[PDB]
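Peer 1: Below is a structure I'd like to ask you about.
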Amino acid sequence: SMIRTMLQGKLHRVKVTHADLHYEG
Amino acid sequence: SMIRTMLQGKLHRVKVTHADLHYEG
Amino acid sequence: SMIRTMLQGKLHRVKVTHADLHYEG
Amino acid sequence: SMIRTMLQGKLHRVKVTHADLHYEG
Amino acid sequence: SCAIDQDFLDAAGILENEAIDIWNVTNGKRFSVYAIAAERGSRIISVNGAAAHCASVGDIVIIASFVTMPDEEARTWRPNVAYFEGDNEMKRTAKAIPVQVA
Amino acid sequence: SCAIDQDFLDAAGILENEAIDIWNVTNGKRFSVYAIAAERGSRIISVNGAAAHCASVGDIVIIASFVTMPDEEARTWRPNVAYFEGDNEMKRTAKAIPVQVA
Amino acid sequence: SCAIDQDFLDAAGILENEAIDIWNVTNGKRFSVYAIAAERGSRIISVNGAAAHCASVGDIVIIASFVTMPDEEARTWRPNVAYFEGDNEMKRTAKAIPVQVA
Amino acid sequence: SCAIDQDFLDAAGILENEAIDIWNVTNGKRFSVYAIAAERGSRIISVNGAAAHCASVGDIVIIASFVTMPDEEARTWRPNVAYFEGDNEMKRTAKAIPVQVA
Amino acid sequence: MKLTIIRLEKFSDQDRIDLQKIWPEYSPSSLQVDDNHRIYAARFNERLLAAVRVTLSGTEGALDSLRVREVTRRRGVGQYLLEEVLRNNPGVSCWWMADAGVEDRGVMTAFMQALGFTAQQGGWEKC
Amino acid sequence: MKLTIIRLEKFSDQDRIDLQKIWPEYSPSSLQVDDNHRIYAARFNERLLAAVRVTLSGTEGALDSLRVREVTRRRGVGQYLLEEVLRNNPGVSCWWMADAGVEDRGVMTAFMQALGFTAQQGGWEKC
Amino acid sequence: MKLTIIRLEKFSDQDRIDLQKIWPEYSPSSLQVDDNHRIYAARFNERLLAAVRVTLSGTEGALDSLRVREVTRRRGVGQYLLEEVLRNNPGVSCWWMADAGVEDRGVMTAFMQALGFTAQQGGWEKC
Amino acid sequence: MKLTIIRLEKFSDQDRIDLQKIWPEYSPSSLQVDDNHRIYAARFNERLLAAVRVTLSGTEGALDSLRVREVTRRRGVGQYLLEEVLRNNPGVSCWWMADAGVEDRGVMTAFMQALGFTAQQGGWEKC
Ligand SMILES: CC(=O)SCCNC(=O)CCNC(=O)[C@H](O)C(C)(C)COP(=O)(O)OP(=O)(O)OC[C@H]1O[C@@H](n2cnc3c(N)ncnc32)[C@H](O)[C@@H]1OP(=O)(O)O
Ligand SMILES: CC(=O)SCCNC(=O)CCNC(=O)[C@H](O)C(C)(C)COP(=O)(O)OP(=O)(O)OC[C@H]1O[C@@H](n2cnc3c(N)ncnc32)[C@H](O)[C@@H]1OP(=O)(O)O
Ligand SMILES: CC(=O)SCCNC(=O)CCNC(=O)[C@H](O)C(C)(C)COP(=O)(O)OP(=O)(O)OC[C@H]1O[C@@H](n2cnc3c(N)ncnc32)[C@H](O)[C@@H]1OP(=O)(O)O
Ligand SMILES: CC(=O)SCCNC(=O)CCNC(=O)[C@H](O)C(C)(C)COP(=O)(O)OP(=O)(O)OC[C@H]1O[C@@H](n2cnc3c(N)ncnc32)[C@H](O)[C@@H]1OP(=O)(O)O
Ligand SMILES: [Cl-]
Ligand SMILES: [Cl-]
Ligand SMILES: [Cl-]
Ligand SMILES: [Cl-]
Ligand SMILES: [Mg+2]
Ligand SMILES: [Mg+2]
Ligand SMILES: [Mg+2]
Ligand SMILES: [Mg+2]
């Protein structure tokens, strides 16, 4: 009954558009 | 039979009242 | 069917007796 | 119904042959 | 490792002895510990032991718990969110985060 | 903590409120957060709150989600991969990564 | 990666080959490894291999293991706690952590 | 993120697309990624993309995979261990780690 | 920042853009606000998600033009918006909302009822 | 620090506050301690959680006033407190606790029995 | 870098090595490329995984020599290669691939059909 | 370091301590080693876990005194020890182990058989 952790999906090389410490979060 | 890891709940922007290396821990 | 991650047990304040980069590991 | 996280297997002391920030990844 | 006012645990659906993640807004550190209970009404958030290397009194943190469930259930799942201001005054609880718009 | 254009969530099979890992190609930081939705078509990838200590605008990141399943299923499993260029233009989706050859 | 006196493994309910987290009270580092057995009665806590970058002889650490279970069981769950002083002398075992009061 | 000679994956029971942890003996960094396949016989261990901030060519690493199982099964579980020397020559496979003695 | 209900007295350029998206049918100015004619809006991450107009006549109040952006429906934004409008107008003992312009009256009734309003001919009341 | 059982010979300001919460019925001084009249308390994270009074008469000892704060019951605090009082008084061969002031005798009996005491008329004994 | 379909006009030393592994039967030069006689290849992590030859005659085009390295089959490399060859030659309305040298025609038919080609006597067509 | 099978030609102070724990019945010197009378041991994390004596007579070899520390049994230490002794003595075509001193012959037979030896009267053979 052995359970594996597998990559489900990935977003490859997206670029961050916004970064804000005060946004929720 | 795929199992997801989901946010259950969150405490948003609480403030630390005490921090002590010798408290248990 | 929600599954929680729980502390199972802990060794509180043991002291490291040996630390060796070449031990197995 | 307690589920444990166990070492499945390990590659002990392999050497990195290639490291490239632009490879996929 | 982190003792939390029982009323705050209940609000967010966090259990005593449950693994939790702490994300420190003040100093950017991110660490994982487990919850212990503090006295109901105390407003306490106590970062104890080795974890106290990662936060100081007065730091603003975000504390989260994660659960696992089958894919079908996860599509309708709603998290338990509680929002604080000031000296740990609980201002709102909710079951969803809104959509961020342009 | 990370709001992501809904079209990008669907492409990669990531759910609102699902735990995700972010690996920053630009500055090498690796952090774990959860997904929130951003407006469909916005192209947004917003790193919010304490996570914003770990990325800046313009950083190139890789966002992944992990699931668990029994051993037998995992042997045939195919991940949902989506590939971007430029200003978050989706160039391709796929169900496998090729084999790296000498 | 961490070899632990068998008597200490039994006290805390940790298994050989089980993933464990180590939180270093001395130097604040937090790392995850797996348990191997050391000889019963030896009092050994050996941090081996790459993990030895994260602790030194004499460091005081906290070693924890985490399990998963359904929500209903987790509400009554009691952890296995063992408390040390001096040169790894086991002073007490317990099944609960008390409530922190104001 | 880490491509690994297929023969090495089989030896350790690691699957393509499986989450893995890498512990760098050379520089002490510890990171988690997923396995991709490299060509059988190539001896390759390729650390790709954002992960390449965490290792260099020539670094000696330890690569591990973790599984979950019920308590009763975990008590008799035996890990798949493979041991290397030189230029990724596989010297031994085993199903247990010995006990460390005083 | 987290979802917050604000009373709008002045409008930034951004408020003007967001209100166009909420109420494409209004072109303000034409949105005159004063002490008895108020606009409340729900703000999240520096954008307005929803808004409502409130007309106060002492112990009577009227609501009109309630809309939540379709992208962020069924996440509690409308409910919090209306909750906070009621709470910040504790002098009002009778509230009325007309069924004017409502796109789907049966969804609106479900919502209003969840908020303690009674369906009446032509609108919903809480009095 | 972790749960620790201490013998109190002197009281800090904090000990005075915590003992008020444990024993609101006592107003000490009035808590005279000396070699035969001892207070043991359970300390966790710099606060007292529980306390008990001990009266020693050589091979006989009496316990009174055992209370654990209600907030931290059923986490092993009372048991460890009583265990350590017995262990640190190895000269005592007969222990008695009166049922005086006990809020719920049936819970107290369950507890005392878990600790090896026998229910008797008017209290519990271990002799 | 990620899997990318390239048109090869010049060959590096590495391209020569990789093409030997793809097409051990060809020894190029002998691979003359020009505007109507093209080689497309699939590149991943600085190596060629697959290649195909394309012969253009205006609205007619022919494909030959399609091979994906056996080590990396059934991971979508051949499909992306053929997709991109079609997309980058939008002038071509009729495509033909002969069954010449194909190791397993029944796998090739399954593949070609997945790509919208019809099995015909002697090859596959999309016209 | 990882489990390694070594031929012992010289003994450190530590080797002497560990060999006492493996073979409490021997008090060496008394352990004379030379080209035909060898001691192989299994080393893990700077300690000896197991050892065996080997007597070589050209194409014949004898094994005696095989013991793995009881604390680390059933983790493959004895098997690797014997495997490596055989592999490092490729000239030997006939191996014999006497049943002398064996604590549990039925466990020893299971082990020896797993290693390709045949049970015979008085010991086990691989020839
Ligand atoms: C110019 C002008 O603006 S004229 C006015 C035009 N306005 C309209 O036409 C209204 C358009 N619709 C909307 O703006 C929204 O759909 C609203 C205001 C009705 C509801 O706003 P939302 O933010 O989506 O609702 P919210 O998530 O707060 O819902 C709260 C409760 O209402 C009820 N509700 C809301 N939507 C629905 C639905 N579609 N079906 C059933 N019940 C619903 C539910 O009980 C819900 O609680 P739950 O999710 O815990 O079940
Ligand atoms: C002025 C004066 O103080 S006068 C004296 C007044 N004192 C009182 O009225 C006593 C008030 N009650 C208390 O203070 C506590 O409830 C105590 C002292 C009885 C027990 O203290 P606790 O710390 O809660 O008990 P602890 O967790 O150590 O319990 C140990 C064992 O006792 C038994 N026990 C304790 N509480 C209970 C309960 N409510 N029901 C059944 N058994 C119980 C159980 O066997 C338990 O072991 P388990 O949890 O492994 O099952
Ligand atoms: C000199 C010369 O080169 S002469 C030419 C010699 N060439 C040959 O002999 C062809 C050798 N075979 C190959 O090179 C490959 O096996 C190819 C080109 C047929 C297919 O390439 P691949 O990269 O493996 O195929 P790809 O993974 O893109 O498959 C796409 C679809 O094709 C079909 N397909 C591919 N292989 C198979 C298979 N073995 N069985 C059934 N269907 C298949 C499937 O529908 C598949 O989609 P799915 O996996 O979503 O089910
Ligand atoms: C002075 C003197 O020394 S005189 C000599 C005295 N020596 C003795 O009395 C021998 C004492 N016993 C030992 O030292 C050990 O128990 C040994 C040498 C027999 C076996 O050593 P170990 O390291 O425990 O064995 P190892 O783990 O390598 O076992 C390999 C295989 O042997 C078999 N085996 C070993 N132990 C057992 C057992 N207890 N029951 C059944 N089979 C066993 C199994 O097939 C096993 O493979 P598996 O675990 O994949 O099932
Ligand atoms: Cl999990
Ligand atoms: Cl998991
Ligand atoms: Cl898990
Ligand atoms: Cl898991
Ligand atoms: Mg909403
Ligand atoms: Mg208690
Ligand atoms: Mg392929
Ligand atoms: Mg062994």
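Heads up, the Cβ atoms here are built off N, Cα and C, so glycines get one too.
So Swiss-Prot lists these for the protein:
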BINDING   L:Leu66, L:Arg67, L:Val68, L:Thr72, L:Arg73, L:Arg74, L:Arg75, L:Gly76, L:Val77, L:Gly78, L:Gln79  CoA binding site
DOMAIN    L:1-127  domain 'N-acetyltransferase'
MUTAGEN   L:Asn45 to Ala  Loss of affinity for PanD. Is still able to activate but not regulate the PanD protein
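A description of the local structural setting of each listed feature is requested, covering burial, neighbours and distances.
Peer 2: L:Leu66 (CoA binding site) falls within a strand segment according to DSSP. A 10 Å cutoff on Cβ-Cβ distances gives L:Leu66 (CoA binding site) a total of 21 other Cβ atoms nearby, all chains included.
Taking all protein chains in view, 24 other C-beta atoms sit within 10 angstroms of the C-beta of L:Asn45 (mutagenesis position).
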Peer 1: Report the residues of the chain - excluding L:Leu66, L:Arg67, L:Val68, L:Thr72, L:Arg73, L:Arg74, L:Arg75, L:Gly76, L:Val77, L:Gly78, L:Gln79 - with C-beta within 8 Å of the mean position of the site's C-beta atoms, for the recorded CoA site, in sequence order.
Peer 2: L:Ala42, L:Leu49, L:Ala50, L:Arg69, L:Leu81
Peer 1: Binding-site residues L:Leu66, L:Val68, L:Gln79: which sit with Cβ under 8 Å of a chain H Cβ?
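Peer 2: Qualifying residues, whose Cβ lies under 8 Å from chain H: none.
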Peer 1: Which chain-mates of L:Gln79 (CoA binding site) that are at least 6 residues away have a CB under 8 A from its CB, listed by sequence?
Peer 2: L:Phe111, L:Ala114, L:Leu115
Peer 1: Quick one: Cα separation, L:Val77 (CoA binding site) versus L:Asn45 (mutagenesis position), in Å?
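Peer 2: Approximately 13 Å lies between the Cα of L:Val77 (CoA binding site) and that of L:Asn45 (mutagenesis position).
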Peer 1: Provide, as an integer number of angstrom, the distance between the C-alpha atoms of L:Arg73 (CoA binding site) and L:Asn45 (mutagenesis position).
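Peer 2: A Cα-Cα distance of 16 Å.
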Peer 1: Across the listed CoA-binding residues, L:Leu66, L:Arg67, L:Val68, L:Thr72, L:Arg73, L:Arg74, L:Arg75, L:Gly76, L:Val77, L:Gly78, L:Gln79, what is the farthest Cα to Cα distance, given in whole Å?
Peer 2: 16
Peer 1: About how far apart, in whole Å, are the alpha carbons (Cα) of L:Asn45 (mutagenesis position) and L:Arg75 (CoA binding site)?
Peer 2: 15
Peer 1: Please identify, from the binding-site residues L:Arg73, L:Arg75, the residue with the sparsest Cβ neighbourhood, meaning fewest other Cβ atoms within 10 angstroms.
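Peer 2: Counting other Cβ atoms within 10 Å of each of the binding-site residues L:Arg73, L:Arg75 gives the minimum at L:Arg73.
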